[PDB]
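Worksheet: the structure to be examined is printed underneath.
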Amino acid sequence: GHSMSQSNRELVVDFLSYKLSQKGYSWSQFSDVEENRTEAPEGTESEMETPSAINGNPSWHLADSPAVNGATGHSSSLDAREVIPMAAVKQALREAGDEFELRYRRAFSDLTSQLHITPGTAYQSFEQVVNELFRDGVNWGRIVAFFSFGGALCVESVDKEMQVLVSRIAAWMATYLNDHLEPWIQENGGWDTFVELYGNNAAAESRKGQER
């Protein structure tokens, strides 16, 4: 975030436009300008608190090594799950979204037992999808699933030729996320921590996120 960029109002839309850009795009190229908006300013939220204490990514998943290779080149970091661009608002969402995207390809995932594409595509649908993410407020597990519960489904409707779910969900999510979910995530450490704890298990893995 910078001041009026809205990393949350840009992340939610990025996950949707990304899941569709895979092979189901329809609105992401049509116009891509559903009112950028620009509500009142906010605090700042530059990085977090310790910008000088976030270096040395984990091995990959199951850290089980003497910790000694020769860190001195991007070739040692590769393009695997160990990159540090800045915030990873796309890299982290791409990893969690790719796993649910290929799994939701079945068109019969938990999305149908958690939504079933109710006839109330209006606020009735957005109210249900958001209510499930709001059940815990900002759970690092629910936030990740919600992105696919409202963004992976949008891929199915776009293929059926409707634009009523992707346009409602993308317009509703970007509205609710900006409504009062923007500061709530940056304050409760929503996706921001989800990438740190899941992108730094060797550091602590949600073990020292309440001591410093």
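Numbering starts at 1 and runs along the chain as it is shown here.
Quick check of the header: solution NMR.
In case you wondered, yes, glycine gets a Cβ from its N, Cα and C as well.
Listed in Swiss-Prot is the mutagenesis experiment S52 to A (Swiss-Prot position 49), annotated as follows: Less stable at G2 checkpoint after DNA damage. The mutagenesis experiment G141 to A (Swiss-Prot position 138) is recorded by Swiss-Prot, whose note states: No heterodimerization with BAX. Swiss-Prot lists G151 to E (Swiss-Prot position 148) among its mutagenesis entries, and the accompanying note reads: No heterodimerization with BAX.
Here the features listed in Swiss-Prot are painted onto the structure.
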{"residue": "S52", "record": "mutagenesis position", "DSSP (3 states)": "coil"}
{"residue": "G141", "record": "mutagenesis position", "DSSP (3 states)": "coil"}
{"residue": "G151", "record": "mutagenesis position", "DSSP (3 states)": "helix"}
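Distance noted between the C-alpha atoms of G141 (mutagenesis position) and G151 (mutagenesis position) is 16 Å.
Here the C-alpha separation of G151 (mutagenesis position) and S52 (mutagenesis position) works out to 35 Å. Long-range Cβ contacts of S52 (mutagenesis position) within its own chain (separation 6+, distance under 8 Å) are none. Of the listed mutagenesis positions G141, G151, the Cβ environment within 10 Å is emptiest of other Cβ atoms at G141.
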